[PDB]
Protein chains: 4
Amino acid sequence: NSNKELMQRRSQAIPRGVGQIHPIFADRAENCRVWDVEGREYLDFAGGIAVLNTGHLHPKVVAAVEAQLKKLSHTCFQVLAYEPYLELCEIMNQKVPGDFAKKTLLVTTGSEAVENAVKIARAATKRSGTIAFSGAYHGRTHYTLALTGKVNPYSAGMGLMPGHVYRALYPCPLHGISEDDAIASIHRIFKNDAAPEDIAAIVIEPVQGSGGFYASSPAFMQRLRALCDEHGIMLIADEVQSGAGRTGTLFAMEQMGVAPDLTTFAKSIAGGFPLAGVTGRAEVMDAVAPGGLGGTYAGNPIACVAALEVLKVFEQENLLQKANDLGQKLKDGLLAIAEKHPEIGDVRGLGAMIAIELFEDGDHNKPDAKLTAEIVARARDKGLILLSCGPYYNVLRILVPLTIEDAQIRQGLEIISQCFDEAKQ
Amino acid sequence: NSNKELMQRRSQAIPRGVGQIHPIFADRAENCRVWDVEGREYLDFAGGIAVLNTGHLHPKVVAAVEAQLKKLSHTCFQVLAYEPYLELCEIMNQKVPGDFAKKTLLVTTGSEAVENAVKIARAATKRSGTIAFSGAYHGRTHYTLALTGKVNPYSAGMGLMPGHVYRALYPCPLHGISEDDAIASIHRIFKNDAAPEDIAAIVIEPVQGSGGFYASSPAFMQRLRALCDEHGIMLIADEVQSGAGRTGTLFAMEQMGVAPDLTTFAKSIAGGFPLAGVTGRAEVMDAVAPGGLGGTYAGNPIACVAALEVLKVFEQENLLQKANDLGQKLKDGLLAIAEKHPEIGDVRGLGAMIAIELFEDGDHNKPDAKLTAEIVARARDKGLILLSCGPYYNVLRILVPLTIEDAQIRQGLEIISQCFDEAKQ
Amino acid sequence: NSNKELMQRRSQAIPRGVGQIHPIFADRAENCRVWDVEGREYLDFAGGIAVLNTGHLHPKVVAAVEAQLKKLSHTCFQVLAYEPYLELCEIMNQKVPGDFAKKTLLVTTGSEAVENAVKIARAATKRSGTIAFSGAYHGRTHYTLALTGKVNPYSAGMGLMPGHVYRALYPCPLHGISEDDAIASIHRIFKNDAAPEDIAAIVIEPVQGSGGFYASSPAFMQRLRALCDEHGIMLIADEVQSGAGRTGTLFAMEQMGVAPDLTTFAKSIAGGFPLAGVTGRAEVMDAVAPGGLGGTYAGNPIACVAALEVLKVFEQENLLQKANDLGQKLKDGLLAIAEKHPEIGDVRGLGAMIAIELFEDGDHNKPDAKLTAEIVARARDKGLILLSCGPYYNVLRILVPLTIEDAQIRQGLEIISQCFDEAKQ
Amino acid sequence: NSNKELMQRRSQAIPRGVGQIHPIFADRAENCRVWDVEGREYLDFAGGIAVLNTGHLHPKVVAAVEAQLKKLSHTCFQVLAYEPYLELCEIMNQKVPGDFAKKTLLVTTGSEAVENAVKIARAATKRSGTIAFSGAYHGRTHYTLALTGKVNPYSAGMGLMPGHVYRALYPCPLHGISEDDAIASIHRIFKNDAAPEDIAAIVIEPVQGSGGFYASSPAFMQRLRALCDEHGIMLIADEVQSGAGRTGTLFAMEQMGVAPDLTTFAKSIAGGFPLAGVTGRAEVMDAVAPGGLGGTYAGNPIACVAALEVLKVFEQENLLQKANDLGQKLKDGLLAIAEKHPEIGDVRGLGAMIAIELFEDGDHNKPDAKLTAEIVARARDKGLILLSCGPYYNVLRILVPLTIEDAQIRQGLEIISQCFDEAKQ
Ligand SMILES: Cc1ncc(COP(=O)(O)O)c(CN)c1O
Ligand SMILES: Cc1ncc(COP(=O)(O)O)c(CN)c1O
Ligand SMILES: Cc1ncc(COP(=O)(O)O)c(CN)c1O
Ligand SMILES: Cc1ncc(COP(=O)(O)O)c(CN)c1O
């Protein structure tokens, strides 16, 4: 077939609303390699957007999936239960940070995970409002669009999203927002628009993904934890992207020295299959009356075993450790590039959640959304699949599977090195 | 390895909010048969809630999945596209009622589907309000919970869901709501709370699911269509549960005599794998700006080929036909047991979407909810998995796979027969 | 100094949003008489919209007001208190129906009264939702427009008004809506959009004003009281228009057999001066924290002494008894005019809150809005100021001062008779 | 006839929600003097809260009031028009800054004004959102409470107020908020929660009253003007308190260098009688369909003539000029008392809108609400009525009539001085 031929049909059958980063149709993939319908091979650094921390179709994961496929694919837990769902919950309850009893709900998409986390926080505290941070991303349902700190294009032309969501400033010294500023912004909400007694939860990404890979410091999370504690507000850690080991630990919160009340997870949790969930303080999770929580596909059988296997593979294969190594390699590699390309104004990242911000002529005030896109474009023509993000589209985030070999690591770095040289000429 | 023991583990690991219709754990299934961890075999008349119209792990579908499983399971379409997604959209564009160009978007869940169809309608009309009907069910997200016409237990303790969702009366003579009343109830909204110019769309289930399997007549649907046409209101047909040939036609709207501007689908579409989508008037679908639509697992690769394979199966095994028969057989068998039992006040159903509503002493004023629950429990004792529904939890709805053998149908009616005769001794 | 001339200046300096029922500039008035800038005299049957029950410039009221002008006109009660405010509250605490301790807050307009009654009901119950009825009118502020069961023209073109206000049907048998349907419409909200525990109050007009002068029956009002009681919902009675003894009792609720938790009042309470208030169960009133209620002009000194004087008149001049007699004289006179003209399909009203509803050929489903508007126009030509109301604008309501002359009663009815004759001619 | 006796009666008849700054009952007043029911004479430095810039019962104003009182007090302009209303609008149309044609709507309270200003902006832009500033105050109706940047106590226990109101930062270097930060806070809203095209207006006090008397600079207001121009957003200026000559010019905006699209006025416009309004771009004002703007008491006759006379009094008595002289003297006298007491960390104000902020040990981080509150008590014992304000209740504002005599200005400063000295040991 042909990529362009498939793109033409795409434009005829699918709405333009559905964006398309790379105009390539994949055919097969394996770990870090992807082959398009034209037979061309690529080194995947987007990882399906952090969904493949274990790589494309990890064998142990596929094996489990094939086995379950001989048994059953769906029943809808709420009608007839099944062990995989039960077993995954039990494991999340103990792996998700929190020195106390927890319970886990399994849904299907990261959006639904956040939707439920807030629902549960509201039923628990008996309050309606929530607070979210600038540059945050939490999903594409009406309510999660309101939580998401970005209107364009996610809400464009649709009108105002749900109310009673209040905006706080995410800490980010790189741009003049001090942890004191972030904390102050929360009190501002309490004083100006919504008293604590009306705030059911504060939703935050320990490390923002779509936001441009900006991380919270242990100190700030601790203050946030104290503030929430003082007002009986549930702290929700959206770990949909930062979770499943991307930061060096299974969940980023672990590195914050403090525990959330509720945690959402998805993407890499199932290494390539549709699964999401909420894990939180047991009594909070139970605040909802029976029949209150649910969903048809929720905690799908095949995805459950894949999740279980992903968790096994993480231990058997030492991914958490590799996640740190990989980040250090990419970070050193990228810094070597930064010594001959001032346009790269910052190399940051926790574990393997690495990213670089492109500024025009060094200046930390001139986002280069054009060079960024050029780098992506050039990178693709060289067989490297990259992704960008951040409120000013000048951030390159690397989400390559943790299972990547050193050769592919050097390979990718090299390709990114040229993209810049060939882009200054 | 015991249902009881697993149920106890469940209470310690999973929230009570996730209801449990049957305290049984399924180990494996095949078409209409299901075996638990203990070994007991049941006959599934619930089909994972209208999800398995082609039966559990249908052989042709399973092979397709297995094939795709060797290639890839996820890339995130908006990043790297793939043919199965593109192909299905093309077929749905042709399969969904409406003699005009259409475009399709693939999401993951029925909730996401309705969510996007509303976003789409809003962007297209530049309006924020929506009208849904009493007894409707559209999802467990904040917004789809507002759309759903039932607070308990879906919203209990959570507070009020997003506003700007107005309630209309779903036509239902069996309870005193004439079609005229229904259309009038819509004019009431226009006069009292939200003018037509502020209503983006009117969402409706051609045939309500949890609502009690009540169906709209072509006449009504037609006035509804004319009313929307007059005001530029997008008519949304939520066919998440009525679709996939459950009523005889692939979509219930086909039998209504008019096309909707937007249609949502899920459940049986992929016969047991996580997938959902929205098909609508091309002009409308494109109203959303590029990058405004999308979800991480959207139109999952494996789920897609399963759906493609399910559509082939429908055409090859005449499932649309078997549905109409199966439905007729059920009605008759039930109408029979209704002779000896006045408790069965009504036996209705479109295609294979059949149901019976139990009443206290044949009194259409006293909904016998306790009797309903009684039969459910009794059928399970005799190996039959049934489901109840309706605003008064007094309705029994059959969602048995269309691929059920003639014997299992008698075997089914017999079991239900026993239950009624035994509950009356 | 010409009407037409002043109207041209109007269009030039005042917004057209401010509708002008009669293109006339009143220069002076006295009891039921009004003279325009051209010197023409009119008989006032609108009464400034139920604001002048004691007539234009009642001698006793004006005298009281003049005395107060010599002392002070404003201080802002919450800053420096004054006695007229205090005295009026003590009196309202006794006069407002309800056999138990009460407390009163004084604001300035009817809309503020309703705003404050809901605020109070919310603080007292810890709930946010409210239920109002079809055809209801509660004010022009954002929230009260939401409560008002009429979008056009009040909130026309402004987008949707505040959410979390649900709509119930007002009992109106003339138009096929039984008290059973009305109560039922409330349970429908409880099951479909807002559970009792989220509803702070049910706001209702004992007799709808703008809504068509449709009155509630004691039987209905009673079922409503028990309903609220069962769910701890505050029953708010908006008597801004039905109050001030327009129905035969100081407050219409007195005739219902039950007492509300809160009652709003304005218009006639002060006989032509800016004043309004909320009276209710003491414990409910005190629910709002200190400093939570207030308003610059609230309970203005002149308005208060004016209201104190209005109350004496009602007592000294047997106005309630007069309201009842006046009502009968009017209805009988109207009933006679109807024996000739079939168009008049209804003649109703408690006390002096009288109105007639016109139909096309007496077809009780053909609101003859055109004729209603014509009768108004004709009456104006004959020196009779009238007002139409009702959802379909086919209702003429009489709000002539209770201090009307026997002769003016004959004259009003006569002019009306002429209008229906000269029109049907 | 006893202050305490009346306070006792108040506690039994009126809800505690209604605060009480001074537990004194005024009997009569004249210009800047008030006498309680016990005969004690105080000097009024609060002015009914900026409502009496022409003093208590200004002889000219009263005379005007009495004349109208002989003609008519109410008709409801919507029903029968009258000249005082028309005439006042024409004068307002030309007095309010703006080289374009303007139209004026008259209502009754400042809350109604802001409410109406927003409805008009909404119809004109066909947008629903609004932006307001931190520490702002706009009224006590539901919607105006949401606009108001202060939850406590204005809405405690009540729950969340209407949404789709976003918060921007009011510029205030004295406390860290720069003009750039304020402008940045608005873009932030545009980027995170509500796009410019969904924002109908930006509401702002040229000089925050309740907020603590912080003035906006011309430069800042100009950037705000340009920003609204760029996005078709109506700029609403709330001059309810800053209006009517308090700042040295009739409207504070005159001193800003730009014109708003809409202006709300109240308080001192009528010198002690219930009246408020909205004056704005004519075509904006006319966006509301006829019949969409009303209010029973709206632009009351007596109050209208009072405003017309007040405006005349400002001219013949040179109040604007006196306002500036009064401000200077006060500020000089206060800066004097500020040399013996470091608690007075700031002396500010435009014209006669003067306020002093008290910090602890002159620590611009230690708001001394205790002292501030203590100064008010001592002052009242010395026959002087004062008021406090500010988000931290550490600001003393002076709203004494501009008609104050020179000796009364000394008397006031001497007393205020005597209050700070005595509060030292
Ligand atoms: C932090 C975060 N939260 C929620 C979501 C939404 O999840 P989904 O795309 O699976 O709906 C994403 C998606 N990239 C995310 O990064
Ligand atoms: C009509 C209808 N709409 C939407 C949904 C939500 O779909 P899901 O459970 O897959 O989220 C359902 C599920 N029972 C449904 O029946
Ligand atoms: C029942 C009722 N409530 C509230 C209002 C509003 O009162 P106001 O015009 O004084 O704000 C009216 C009058 N239009 C009314 O009739
Ligand atoms: C800027 C401002 N806006 C609105 C209002 C509300 O005015 P009112 O109390 O007359 O309703 C006030 C008065 N506290 C005010 O100072």
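By Swiss-Prot numbering, chain B shows 2-426, in order.
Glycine is no exception: its Cβ is also placed from the backbone N, Cα and C atoms.
Note on B:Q242 (pyridoxal 5'-phosphate binding site): other Cβ atoms within 10 Å of its Cβ, all shown chains, come to 30. Per Swiss-Prot, pyridoxal 5'-phosphate binding site is recorded for B:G111, B:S112, B:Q242, B:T297, and the stated evidence type is experimental evidence.
For the recorded site, B:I50 (mutagenesis position), the DSSP three-state label reads helix. Per Swiss-Prot, mutagenesis B:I50 to Q is noted as: 3-fold decrease in catalytic activity and 12-fold decrease in affinity for GABA.
B:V241 (mutagenesis position) falls within neither a helix nor a strand when secondary structure is assigned with DSSP, and so counts as coil. B:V241 to A appears in Swiss-Prot as a published mutagenesis result, with the remark: 25-fold decrease in catalytic activity and 5-fold decrease in affinity for GABA.
When the CA atoms are compared, the recorded positions lying within 10 A of B:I50 (mutagenesis position) are B:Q242, out of the candidates B:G111, B:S112, B:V241, B:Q242, B:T297. Less than 8 angstroms from the CB of B:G111 (pyridoxal 5'-phosphate binding site) sit B:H139, B:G140, B:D239, B:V241, B:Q242, B:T265, B:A267, B:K268, B:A277, each of them six or more residues away in the same chain. Under DSSP, B:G111 (pyridoxal 5'-phosphate binding site) is assigned to a helix (H, G or I) in the three-state scheme. Looking at B:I50, B:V241, the mutagenesis positions in this record, the fewest other C-beta atoms within 10 angstroms of the C-beta turn up around B:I50.
Counting only residues at least six positions away in the same chain, the Cβ atoms of B:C77 sit under 8 Å from the Cβ of B:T297 (pyridoxal 5'-phosphate binding site). Residues from the recorded positions list (B:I50, B:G111, B:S112, B:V241, B:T297) with a C-beta closer than 6 Å to any atom of ligand 1: B:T297. For B:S112 (pyridoxal 5'-phosphate binding site), the Cβ neighbour count at a 10 Å cut-off comes to 33, with all displayed protein chains included. Under the DSSP three-state reduction, B:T297 (pyridoxal 5'-phosphate binding site) is assigned to coil, being neither helix nor strand.
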